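Undergrad: Please find one structure pasted underneath; my questions will follow.
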Amino acid sequence: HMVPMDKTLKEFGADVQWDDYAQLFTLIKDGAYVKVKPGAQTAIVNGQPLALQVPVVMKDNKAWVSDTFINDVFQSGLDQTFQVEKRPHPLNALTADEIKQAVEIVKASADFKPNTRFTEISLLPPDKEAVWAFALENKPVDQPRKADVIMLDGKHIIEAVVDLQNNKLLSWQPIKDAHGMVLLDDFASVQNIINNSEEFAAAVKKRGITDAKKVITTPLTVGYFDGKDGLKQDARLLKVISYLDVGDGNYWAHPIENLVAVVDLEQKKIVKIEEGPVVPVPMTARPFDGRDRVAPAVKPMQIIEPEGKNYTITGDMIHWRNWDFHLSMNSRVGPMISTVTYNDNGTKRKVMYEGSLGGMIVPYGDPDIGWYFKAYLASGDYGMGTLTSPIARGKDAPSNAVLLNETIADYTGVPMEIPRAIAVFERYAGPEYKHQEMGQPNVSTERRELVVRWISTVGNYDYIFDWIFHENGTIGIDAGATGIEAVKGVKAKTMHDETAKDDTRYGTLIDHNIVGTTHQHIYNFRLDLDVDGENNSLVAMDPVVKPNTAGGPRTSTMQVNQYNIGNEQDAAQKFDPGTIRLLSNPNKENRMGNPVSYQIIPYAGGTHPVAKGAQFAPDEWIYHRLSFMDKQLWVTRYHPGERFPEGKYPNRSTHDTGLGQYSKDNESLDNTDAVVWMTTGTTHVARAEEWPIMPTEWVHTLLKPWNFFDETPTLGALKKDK
Amino acid sequence: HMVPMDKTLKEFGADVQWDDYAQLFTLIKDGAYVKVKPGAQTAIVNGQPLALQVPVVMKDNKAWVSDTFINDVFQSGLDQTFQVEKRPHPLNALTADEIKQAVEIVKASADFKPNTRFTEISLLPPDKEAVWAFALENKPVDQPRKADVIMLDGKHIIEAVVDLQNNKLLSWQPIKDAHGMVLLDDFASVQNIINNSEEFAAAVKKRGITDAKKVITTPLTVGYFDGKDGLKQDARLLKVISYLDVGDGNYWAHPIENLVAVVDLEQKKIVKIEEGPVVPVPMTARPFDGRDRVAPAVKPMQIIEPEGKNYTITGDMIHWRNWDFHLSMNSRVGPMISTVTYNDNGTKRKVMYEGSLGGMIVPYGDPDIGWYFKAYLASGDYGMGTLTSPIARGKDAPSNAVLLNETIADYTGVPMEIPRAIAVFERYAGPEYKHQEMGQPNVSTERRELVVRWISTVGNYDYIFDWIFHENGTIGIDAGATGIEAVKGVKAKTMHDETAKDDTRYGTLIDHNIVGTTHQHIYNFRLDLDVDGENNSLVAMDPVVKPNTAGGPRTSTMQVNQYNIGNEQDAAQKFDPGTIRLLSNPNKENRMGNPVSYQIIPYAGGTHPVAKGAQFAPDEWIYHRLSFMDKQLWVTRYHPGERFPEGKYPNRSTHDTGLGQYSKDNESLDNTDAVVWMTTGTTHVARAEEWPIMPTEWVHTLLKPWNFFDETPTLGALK
Ligand SMILES: [Ca+2]
Ligand SMILES: [Ca+2]
Ligand SMILES: [Ca+2]
Ligand SMILES: [Ca+2]
Ligand SMILES: [Cu+2]
Ligand SMILES: [Cu+2]
């Protein structure tokens, strides 16, 4: 017996195209490009013939396929995109089995308390040296796979380490004064607590809300203010901001301004309510899903690769052109790109041991009650990998992308598969190079880039990260932001209203009674680059104008001031785009005797105003806790446990336990294992074009080979000589 | 009777694909996407059925089609990408007949001298108000077609104006002291003059060059150094840099350093030979055309639009989603994007009256003899539109692009049609917007951008310009640079050699004996934005940190310092990317009471280091002549004859006749017709990855609607 083709393929996620003139179906799914004609005893998969026992059957205009069609075709082997890993890469993320195993081990421990939650269950980093030896020399890692198990027992954090090979607990260590990140049940608890609070219901009522059951809460971390916010440093608290649900699918457009509840999560109660002036909730329906819009007409546009892809995915390793890298997922920071090498005429040269988002923050500038403590440290406090937003095929990623599924542990320690977690796609990116010599045949070649895209949504705002590998050796890192703006309820409807000026002192009036409060988007990428080896140095090249001392008519020249940056403190700096900053290997040179290096460009542009620093006075607590927000470039000595710019436990942190801490000892950066950190930010002043939903805005960063190679990297394989 | 399909189609410039499984041919050419089966009585053109008089026939495994095929299919009318223009827009460029006509009118004047050349023959446009009334109200411009005809009689410039309808000469004016741009015959004269110079051949011989017939010249303008360069101001001169042809198709890689010849184009002779230290010519073959290489096989990738394009081209008017604009070509600056409007829910609102490259310069920073006066003013001294480089289909532009031919007049006044002069193409640009609310169905829409791309090549370096229209109202303007770097021959083979440090004082050693001399790439775009109307004002919004005075724990807040920039001198400024600069219409506001505006971002990023200014001391002659290089934003009052940041006659200019002159008067910019100028540049410190050919490097600029609309512009019309 058989099934209906359209509905089944659609559910399966394939794109189905029917050409009535050619009597042909074109089916596409990830790396598979399939052609199949009704009645045919053969189908084509990536340009190769595939025998079909049961042909596609056309019945009264409906196509029907065998119940084994999806598998026979899409899992045939003619789609070579994915290959089986023979020898397991040491950096492969914990499998669902290993995650269950780690949880069983801690659950077996004597000190384990029922009720414990798991903030993070991830692979404990194997030693770097052995990992590269595995990647370059194929040498097995003889160290047992271990897992870091970070638990929250009520409000207490405990870090444990389990030996997976040997099935045993290695360490169990309580971490004094650390606060755990926000976990998913905290969202439900805050909503329930608020719903059962008699006093909150009364506060809401006086603010014009008739049906308290329509109140939507949103949990926010409270930060640290040395008690000026009046909050006990020892309680596990969350502040709660509320909106009214009016049924337009966008509660964010209906702020209940000046009403903040402080919830103690262990006690499950509201311990404080801050109330300021009553501002009538903006009630106009402002849907962003199109329910009230006309679906316009657009003709089809598809990017296709009929013979399959130029990249191969073996287990989690991706091979493409001269690039080789390992891609895995972490629950806190998302994708981890590792053991990145560039095959230079047969020799695989190291480029980056490990790269990933370090951490990020979206801090606000309004002093009002519902905003003063507002700051979203998205990855650290909320778990961006866990909150990954599955790619909407063909929209969040081009139609020629391949979408990968990724597995991580949820907060109860149960494996969770995130579908379409990361997109991989090659794309045309203009001419790689061109030279039209006058009177001669033109010379042009196309540029191809391989993009690794991941999206994560925390609350109202959606973040996109693209790791772009250019065939010429350059690596771009771009971050996109879209989503729904956090807005403030105001009485002005237009700038002609009496309260207009005061209502927009901290943000633009983007709609009647709604202000898009000013804030910054600050991203930080942690890049353990290893330029052609472990031992490198940080070098500065500042282009400058100097007096001409060579004679002739010119009064000046363009020269360069080159100097090494010897320690961490001098490497923590602002980045002037007019200058060049290189991570060089002083032990290896290119053909002209220049040290092989990579140019670090923390600021390659953006579509929103750029942040030059943190938009906070130096006496602000957020300023003192997060030093990473005020400098664009940081370079620190490699250490396996220094991975976050904001610190490992930033919820209610009292001091910098991140980049401020990692560079405080001011270690030497001369001919040593360096880790580059790039902070890139935006200062977002809003406008009406961004409401009810904000068009994606992007920021760009770049890493370019500098004298790493001896000539134009894409010219091609040399036809003559050795 | 029949003709071979592959052969006929390929000659036509269409792509031919055969699918043996579906027994289907897929034929593509610009906006035509055709499908045809051998023996079928019909074909499909952009999704619509077409009856064929003669079915394609498979003879000897080769397909054959009627001799009328191409016309019947590609010109059937089913490909609606191009539409007839029954009422020519007033900014349409001079047609081939008009250029022939303008030349005949100036040649009929008794003042016309034998051998006169034409540096520029272009439309002298109607007044702006009448052009806008044609675009928005279909009102005919009742002014006859006119052309500006700029002539070069030997070295003398004369500006003439001709009335094409009436067929008469309206004016003829010699331009005192102006030097004409470099014309194509000047390239051949320089090389010939060098070839016939006994003294030059002896200097070359001295420098190791065995065969002087292998010497390639390159003509360069000499600038102005108030006589310090020893050159007469009245003479028509060019400096000549030389290279050796070794047979690798890349003379640029074999500099003959420290040898410079000054040629007087009227006397037709070398008038000065400058000789510096002898440096053996870098001889190693360094081809960039692939003759010595084999590319890695790549699986096919195609971007298809089977039902045709979302844009329509009527004459030169392009319509795409909510945008409408006119695209035309100019021999000096290339493409002109005009009468740009945004259709906001059924009403066309003004955005930009005219936008185009203003001018550009690539100045060097070495003081030596063959470099100190080096500065290519690409469009103004060599004419970038004339030097347009035909788009290489599928490589210089994506495979789903439509390539337009454009016509201009050559230096002899003869119409010249440039094939594939401009690329037009739509491209997926990530999600337009997205919101995945926890536990709810996702919301994502794709972003589409329409790109207008043009490439021009002047000497060794290739310039790419992309005018990008975003569906949401933003306009991007990107500039890419590629080609062969100008290199200095040096003795050092590696940084371990004795002269290595001095040889690299002004540039990186990128190959043995070769240094890529440091220089800047500075582009300036002239943008006559008319934000929702002619009358606008320049407003600054500087985000600042201010002490909190509202109470609560915070010591500071994020606020904005807003203020108007009232006159041209204050508008001439550095651009801090952390600030906001708006061109606002103080007469119109959006739904919230905010003035409709466009946010100007002269610096939105780049892949090479960014130039913060001119890397020249303020007393350099190039600095003085071209003030546009040191400020990223300029706003001046609209004036029809102010179109070049470097001035109209920049060859050997003695002072700033461009933006320094246009803003000199420091006029008021309050509620008046403004023209924005964006200067964006790079400081290029070279690397080995850029030799022998440089991977394209880009810079980005942006114009974004700011309270121009009342909500997300891409949500759609309300049901
Ligand atoms: Ca490192
Ligand atoms: Ca350290
Ligand atoms: Ca204007
Ligand atoms: Ca003026
Ligand atoms: Cu924002
Ligand atoms: Cu350059």
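We number chain A the same way Swiss-Prot does; the residues here are 36-757, in that order.
In case you wondered, yes, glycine gets a Cβ from its N, Cα and C as well.
Here's the feature list from Swiss-Prot:
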| type | residues | note |
| --- | --- | --- |
| VARIANT | A:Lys42 to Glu | In strain: W |
| VARIANT | A:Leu59 to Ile | In strain: W |
| BINDING | A:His554, A:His556, A:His719 | Cu cation binding site |
| BINDING | A:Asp563, A:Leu564, A:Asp565, A:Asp708, A:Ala709 | Ca(2+) 1 binding site |
| BINDING | A:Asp563, A:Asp565, A:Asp708 | Mn(2+) binding site |
| BINDING | A:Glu603, A:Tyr697, A:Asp700, A:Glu702, A:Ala709 | Ca(2+) 2 binding site |
Undergrad: Please tell me which one of the binding-site residues listed here (A:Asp563, A:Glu702, A:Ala709) sits closest to A:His719 (Cu cation binding site), measuring Cα to Cα?
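TA: Its closest listed neighbour, by Cα, is A:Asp563.
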Undergrad: Check the binding-site residues A:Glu603, A:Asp708 for other C-beta atoms within 10 angstroms of each C-beta and report the one with the most.
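TA: The residue with the most neighbouring Cβ atoms within 10 Å is A:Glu603.
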Undergrad: When DSSP is mapped onto helix/strand/coil, what comes out for A:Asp565 (Ca(2+) 1 binding site)?
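TA: SS state of A:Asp565 (Ca(2+) 1 binding site) = coil.
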Undergrad: Using Cα coordinates, what distance in whole Å links A:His556 (Cu cation binding site) and A:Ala709 (Ca(2+) 1 binding site)?
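TA: About 26 Å separate the Cα atoms of these two residues.
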Undergrad: Within 10 Å of the Cβ of A:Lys42 (variant position), how many other Cβ atoms can you find? Include all protein chains, please.
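TA: That number is 11.
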Undergrad: To see if you understand the setup: which same-chain residues, six or more apart in sequence, place their Cβ under 8 Å from that of A:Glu702 (Ca(2+) 2 binding site)?
TA: A:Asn602, A:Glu603, A:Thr671, A:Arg672
Undergrad: Among the recorded positions (A:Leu59, A:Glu603, A:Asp700, A:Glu702, A:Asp708, A:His719), which are close to chain B, meaning C-beta separation under 8 angstroms?
TA: A:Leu59
Undergrad: Determine, from DSSP, whether A:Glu702 (Ca(2+) 2 binding site) sits in helix, strand or coil.
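TA: Reduced to three states, the DSSP call for A:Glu702 (Ca(2+) 2 binding site) is coil.
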Undergrad: For the binding-site residues A:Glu603, A:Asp700, A:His719, which sit with their CB under 6 angstroms from an atom of ligand 5?
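TA: Near the molecule: A:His719.
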Undergrad: Show, in sequence order, which residues other than A:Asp563, A:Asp565, A:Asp708 on the same chain lie with their Cβ within 8 Å of the centre of the Cβ atoms of the Mn(2+) site.
TA: A:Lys163, A:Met387, A:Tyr388, A:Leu564, A:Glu569, A:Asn571, A:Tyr673, A:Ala709, A:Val710
Undergrad: Going by C-alpha positions, which of the recorded positions (A:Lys42, A:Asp563, A:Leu564, A:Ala709) is nearest A:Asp700 (Ca(2+) 2 binding site)?
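TA: Of all the candidates listed, A:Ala709 is nearest in space.
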Undergrad: What residues, ordered by sequence, lie under 8 A Cβ-to-Cβ from A:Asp563 (Ca(2+) 1 binding site) and sit at least six positions away in the same chain?
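TA: A:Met387, A:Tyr388, A:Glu389, A:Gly390, A:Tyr673, A:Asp708, A:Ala709, A:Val710, A:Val711 - these are the non-local Cβ neighbours of A:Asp563 (Ca(2+) 1 binding site), listed in sequence order.
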Undergrad: Starting from the Cβ centroid of A:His554, A:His556, A:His719, which together make up the recorded Cu cation site, report each further residue of the same chain whose Cβ lies within 8 Å of that point, ordered by sequence.
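TA: Other same-chain residues near the Cu cation site: A:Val397, A:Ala516, A:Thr553, A:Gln555, A:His643, A:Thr717, A:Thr718.
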Undergrad: Identify which of the following binding-site residues, namely A:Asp563, A:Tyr697, A:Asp700, A:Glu702, A:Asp708, place a Cβ less than 6 Å away from any atom of ligand 2, and list them by sequence position.
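TA: Result: A:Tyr697, A:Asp700, A:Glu702.
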Undergrad: Can you tell me whether DSSP puts A:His556 (Cu cation binding site) in helix, strand or coil?
TA: strand
Undergrad: At the level of the C-alpha atoms, what whole-angstrom distance separates A:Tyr697 (Ca(2+) 2 binding site) and A:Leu59 (variant position)?
TA: 61
